[PDB]
Amino acid sequence: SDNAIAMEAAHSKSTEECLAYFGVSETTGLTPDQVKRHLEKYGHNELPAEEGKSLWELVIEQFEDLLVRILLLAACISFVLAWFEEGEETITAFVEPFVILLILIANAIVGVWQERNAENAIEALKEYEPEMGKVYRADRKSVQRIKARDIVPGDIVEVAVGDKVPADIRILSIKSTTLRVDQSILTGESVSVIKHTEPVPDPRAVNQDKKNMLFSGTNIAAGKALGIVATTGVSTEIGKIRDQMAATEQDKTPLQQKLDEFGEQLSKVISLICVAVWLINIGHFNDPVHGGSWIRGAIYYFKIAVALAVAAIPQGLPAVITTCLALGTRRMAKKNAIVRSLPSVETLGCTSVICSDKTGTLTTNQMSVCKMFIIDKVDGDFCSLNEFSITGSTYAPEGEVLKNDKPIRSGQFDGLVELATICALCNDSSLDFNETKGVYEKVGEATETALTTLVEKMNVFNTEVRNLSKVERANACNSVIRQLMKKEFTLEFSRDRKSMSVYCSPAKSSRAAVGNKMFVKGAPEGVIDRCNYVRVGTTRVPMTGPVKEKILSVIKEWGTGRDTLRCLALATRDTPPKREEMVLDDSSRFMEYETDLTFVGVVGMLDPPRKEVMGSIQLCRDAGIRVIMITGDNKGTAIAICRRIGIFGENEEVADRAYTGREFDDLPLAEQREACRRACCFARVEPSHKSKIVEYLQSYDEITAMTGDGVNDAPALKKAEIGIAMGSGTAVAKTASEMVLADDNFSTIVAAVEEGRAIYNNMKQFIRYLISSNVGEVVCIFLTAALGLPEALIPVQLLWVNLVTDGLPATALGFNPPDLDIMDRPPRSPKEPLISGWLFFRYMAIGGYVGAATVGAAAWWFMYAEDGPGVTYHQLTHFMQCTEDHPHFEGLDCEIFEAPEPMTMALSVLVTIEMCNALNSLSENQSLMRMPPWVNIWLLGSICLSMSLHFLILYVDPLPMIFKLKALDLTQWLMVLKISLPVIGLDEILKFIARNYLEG
Ligand SMILES: C/C=C(/C)C(=O)O[C@H]1C(C)=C2[C@H]([C@@H]1OC(=O)CCCCCCC)[C@@](C)(OC(C)=O)C[C@H](OC(=O)CCC)[C@@]1(O)[C@H]2OC(=O)[C@@]1(C)O
Ligand SMILES: CCCCCCCCCCO[C@@H]1O[C@H](CO)[C@@H](O[C@H]2O[C@H](CO)[C@@H](O)[C@H](O)[C@H]2O)[C@H](O)[C@H]1O
Ligand SMILES: CCCCCCCCCCO[C@@H]1O[C@H](CO)[C@@H](O[C@H]2O[C@H](CO)[C@@H](O)[C@H](O)[C@H]2O)[C@H](O)[C@H]1O
Ligand code: NA
């Protein structure tokens, strides 16, 4: 982007001037060529980088280098203070600080990388949830949603309530009665501000004075408007205020709490073992009080404590957790489950209740009129209707009307003529043929578009359509009907009457003798009471009780039937008041205007459930996860749908498991709480009922997933453990949620729960693996110090094992395939400890065997080895007396006790045991005989890499001279194998005990 300013003083220009400056028609929008040129000139609508990645690594490197240099200077001060009179052994005090320096450098490197890895994992979340916007462009007549970064200056953009403003926008037209905007992120204003479209004359006016502009980042609090993009990217008012840092996420995840508890307890245990080593050596309490005995006897305990600290901490664990979470997040996003916060992953597996909206999530929101009836014959008490069916489930105008499964012509019935007239006039929506996809798409609400499609199918006025193109066919019959009745105005919907109407005057064309007419479309509950008459074809009879009961009976049948239809009543005021009589500024009077109606007919439209919903409901059943439907349908239809998708049984009694908002409010408080623990169906629900349901569900210590999309959903989404916003819904709901459904599908919720379970299981696996490895290392150190043996392992090798040798297999355990019963077990408790009970004893045995095996191989080299000396046990424990008391240990050089061969034996045994235990860590209970090792190929590859690196630091000459190791032969490797492989048998015995005797 070269020109970084775009249009200046857009608030000062008028709408005409702003459209003229970019040369765009407001009707069509930008042409593809205009979009290409503007994108090339002004660049994408986005801000560069994160916060400052080009100068961030240097900061952390220099900060940790300062933290290293200060410890170096402190240790130097200590060693220099140990020079005044302490001059006994200055040779041994020369090796310890070198190792400590290496430890500090290594821990600094990993502490930098793990932090950067976590930051990159957090930042990768944003790539999965790209901000979207709605534009009108010349290639399509309907509004199309695109990525906000693809919006360019001059674009015509549409914003509605709950949307996030994608660019700095000059308001062109306010479609709603008022436009209120929340500008708290910019001006810091509290209450929403009112916008207009008049120009603001002051060129240097403040943002609060720019009452005709929409600033990027702000949110539409109320209304709907159209505008033209003035500036994008950095030129945006919010792009100038790039200096803004919100508070961190905080709120420690339960896993982090358990890990920190482990850290504190491990500090205590390190202190306990450091004291226990002194407890073993009681003879040190018989030494003289003066001299240099206590000093040199305390230096040894200030070193073994450091070695034990290296052996005890799983240094590489946080990187493995971060990588597992990042890759699982990418997997979930590949499966349409867009996680907005890493903690939510852990929570996803604990989900005990899923509260889902019906329309759009459990169903496809692809509405279609499939049944309709009008009045046939009325004889006092007898009432007969003309029922019909309609084929075609999409919005395409393809299908026909069927009477008793036989096609008829809709124009024969005057009732159906009026039916179609009402459906065409009480309709703000239309159809647009997408020639690229080659399909018909909706322009407006699914309901009104289904009405439009029905009018196209019916063709009550008999119009030629076989010679029309796909574009001319979409809105042909509706245009025909519009040519006759001229819509004077529209009485908008209102809750108090549950209907809408249009005042229409007939055009002066052989139909002016009809007079003005009001056409009413609404819910039967609201419309039928206001009908005094009933249209019979072209005549009219008075509306009575029996007719009303017949209408209601058929509506009930369709609502509770196999199709679970939502019916719409259609009526018309034949003798409406005059335009001068009616006032339109207050909807409270509209119900009065829509009185003395004539009932014409009823349309039954279906919103089919998604074909995967039943199976996902079953999966939640097997997983012990309750599913509660929340719908706008009536209670009867709601229960019928619950039986259709499997929430309820086809024959079970549900008088206490299905409620309406009013019924739920009529119950006392204790009964409300008690009803939430059993209800699975809520119909006709107020926005506060979601929050109340979440609170009641929390009162039973349940982890609730609650779906939403609108602004009134935001509080509940905030209270719920897993707020789930729809991908097509508002931005306000998305910002208040833990997960977004890219496809708005309930099955995606189920898949997210399953994936969270699997990911937490694999995390448990590699956590227990690494920590049992650390247990084994600590046991090795303590067993060596207790028996007074030489150091079988040095802390450098321990760092290499914890960071490199074991880091690869743990990351690979992150990719373990999920168990076949992952969704046939109850939800995990969030307070579930990772290692306790039988697992404590199991991994304690494992770690004890690890330490015993390492130290025992180190001891085997000194004794029963051809390459090793003929040293016995009584002198190997007294090896420090070799240089002095030589006749007691006469034989070879004393330096043979500082040999690299026993350390190499111990390290090889540790590495082999850790590969074997990684193989054992593929499952918690299943033995290797049942689940083969070749199921997780990444584990095999990681073990190959670990062994290749081991052979590298053993044989490739420059490296074993650094690791203080010596290459081995076939006999020593065979000993390593013989003393390492039985760990598989040990864990196999423990698994057999857990399976065949510890299931309860
Ligand atoms: C790494 C080296 C070991 C020795 C260690 O200190 O870990 C202990 C300790 C801190 C716990 C223990 C370890 O305790 C022992 O192994 C007893 C040692 C006695 C030997 C002396 C006999 C001569 C864990 C390791 O035991 C083994 C047997 O599995 C399990 C678990 O750890 C976890 O669940 C990991 C959580 C991140 C913790 O009980 C944990 O403390 C609690 O806070 C938890 C919940 O952490
Ligand atoms: C003065 C001494 C300092 C200089 C060191 C000389 C270079 C050493 C060669 C090894 O390089 C290391 O290899 C590790 C693994 O191959 C990496 O660990 C990374 O990968 C592990 C597992 O893949 C994770 O557990 C670790 O956290 C993560 O640091 C680590 O980054 C990297 O440097
Ligand atoms: C695209 C446009 C075409 C679609 C229009 C659909 C046509 C239906 C319009 C009906 O108009 C009303 O019809 C009533 C009869 O059905 C008339 O009542 C007349 O007849 C009744 C009995 O038939 C009497 O009870 C009433 O008093 C007397 O007003 C009434 O005046 C008239 O306004
Ligand atoms: Na929430």
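Here, residue 1 is simply the first one shown, and the rest follow in order.
Placement of Cβ uses the backbone N, Cα and C atoms for every residue, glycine included.
What Swiss-Prot records for this protein:
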{"type": "BINDING", "residues": "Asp357, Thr359, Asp709", "note": "Mg(2+) binding site"}
{"type": "ACT_SITE", "residues": "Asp357", "note": "active site, 4-aspartylphosphate intermediate"}
{"type": "BINDING", "residues": "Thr359, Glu448, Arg495, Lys521, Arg566, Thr631, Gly632, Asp633, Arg684, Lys690, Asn712", "note": "ATP binding site"}
{"type": "BINDING", "residues": "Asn774, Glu777, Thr805, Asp806, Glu914", "note": "Ca(2+) 2 binding site"}
{"type": "MUTAGEN", "residues": "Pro795 to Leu (Swiss-Prot position 789)", "note": "Almost complete loss of Ca(2+) transport activity because of reduced Ca(2+) affinity"}
{"type": "MUTAGEN", "residues": "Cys882 to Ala (Swiss-Prot position 876)", "note": "Loss of ATP-dependent Ca(2+)transport"}
{"type": "MUTAGEN", "residues": "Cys894 to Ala (Swiss-Prot position 888)", "note": "Loss of ATP-dependent Ca(2+)transport"}
Give me the sequence-ordered set of same-chain residues, not including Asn774, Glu777, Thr805, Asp806, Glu914, with a C-beta within 8 angstroms of the centroid of the Ca(2+) 2 site's C-beta atoms.
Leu770, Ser773, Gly776, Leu798, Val801, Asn802, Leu910
Check: same-chain CB within 8 A of Mg(2+) site center, minus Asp357, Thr359, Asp709
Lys358, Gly360, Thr361, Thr707, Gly708, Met726, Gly729, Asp744
When you rank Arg566, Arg684, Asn774, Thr805, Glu914 by Cα distance to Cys882 (mutagenesis position), which of the binding-site residues ends up on top as the closest?
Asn774
Find, among the mutagenesis positions listed as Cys882, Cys894, the one whose Cβ has the highest number of other Cβ atoms within 10 Å in the structure shown.
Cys882
Based on Cβ atoms within 10 Å, give me the single least packed residue among the recorded positions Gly632, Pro795.
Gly632
Near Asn712 (ATP binding site), which residues of its own chain have a C-beta under 8 A away, given they sit six or more steps off in sequence?
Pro687
Which of the three DSSP states, helix, strand or coil, fits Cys882 (mutagenesis position)?
coil
Which secondary structure state does DSSP assign to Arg684 (ATP binding site), in the simple three-class scheme?
coil
Provide the three-state secondary structure of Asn774 (Ca(2+) 2 binding site) computed with DSSP.
helix
Pick the one among the binding-site residues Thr359, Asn774, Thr805 whose Cβ has the fewest other Cβ atoms within 10 Å in this structure.
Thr359
For ligand 1, the recorded positions of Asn712, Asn774, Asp806, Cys882 whose CB is under 6 Å from one of its atoms are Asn774
Find, among the binding-site residues listed as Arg495, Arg566, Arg684, the one whose Cβ has the highest number of other Cβ atoms within 10 Å in the structure shown.
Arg566
Look up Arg566 (ATP binding site) in the DSSP assignment and report helix, strand or coil.
strand
Go through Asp357, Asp806, the listed binding-site residues, and name the one with the sparsest Cβ surroundings, counting other Cβ atoms within 10 Å.
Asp357
Smallest number of other CB atoms within 10 Å: among the binding-site residues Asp709, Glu777, that is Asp709
Local Cβ density at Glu914 (Ca(2+) 2 binding site) - other Cβ atoms counted within 10 Å
28
According to DSSP, folded down to helix, strand and coil, what is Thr805 (Ca(2+) 2 binding site)?
helix
